[PDB]
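Encoded as structure tokens, the structure appears first; notes follow it.
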Amino acid sequence: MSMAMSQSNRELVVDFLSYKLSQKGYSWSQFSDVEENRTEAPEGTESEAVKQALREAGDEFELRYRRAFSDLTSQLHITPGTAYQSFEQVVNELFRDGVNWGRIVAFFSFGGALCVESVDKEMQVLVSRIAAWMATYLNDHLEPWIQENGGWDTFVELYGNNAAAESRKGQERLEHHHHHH
Ligand SMILES: O=C(NS(=O)(=O)c1ccc(NCCSc2ccccc2)c([N+](=O)[O-])c1)c1ccc(-c2ccc(F)cc2)cc1
């Protein structure tokens, strides 16, 4: 069978996380140490598309929304006290109007943003904790909706273009016929 969503959540936040960490030079394998097998050329499949959309989303979403969670992040001060309580409290606030594809892109970049920042200073020990909270939220606190709408394949085929348009141009005045009369 396909048995999707079998384990594309725990390593979903870590995959995008490293994508933003390597940009700063923090890496991830060195975050909490842990033995390092190797992974030279295992291949396996590496044919995931969600990581692609979530990638551009972190950029596109960070343009039209000059102010998205400017208050949410400010309400997540990192410290030896809160963690999943305040994180879920402000996070649930995002998944309240209605679980949507964009909402899933905002909660994703929002989490990686908390790790890239906590690690940007000198705290690479609470990265698995934050990434874990987002991993569980997607494990069974959102998946049921990801498929009810269509599934990750839709989250990309719907917005994440994949050379499927086969139109190239598309402009032509305004890709429309001014139906508004
Ligand atoms: O528009 C939203 N969701 S959506 O209507 O379902 C949508 C719309 C367009 C795109 N993409 C095309 C335009 S770019 C974009 C991408 C992600 C988020 C926003 C824009 C995507 N998406 O890619 O996931 C998703 C959306 C808008 C605002 C918020 C939001 C909620 C609370 C906040 F504090 C800040 C922002 C959360 C989601």
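Each position is counted from 1, following the chain as shown.
So this one's solution NMR, going by the header.
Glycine is no exception: its Cβ is also placed from the backbone N, Cα and C atoms.
Among the mutagenesis entries in Swiss-Prot is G102 to A (Swiss-Prot position 138), noted as: No heterodimerization with BAX. If you draw a 10 Å sphere around the CB of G102 (mutagenesis position), it holds 13 other CB atoms from the protein chains shown.
In Swiss-Prot, a mutagenesis experiment is listed as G112 to E (Swiss-Prot position 148), annotated with the note No heterodimerization with BAX. Under the DSSP three-state reduction, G112 (mutagenesis position) is assigned to helix. Over all protein chains present, the Cβ of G112 (mutagenesis position) has 24 other Cβ atoms lying within 10 Å.
Counting only the Cα atoms, the space from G102 (mutagenesis position) to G112 (mutagenesis position) is about 16 angstrom.
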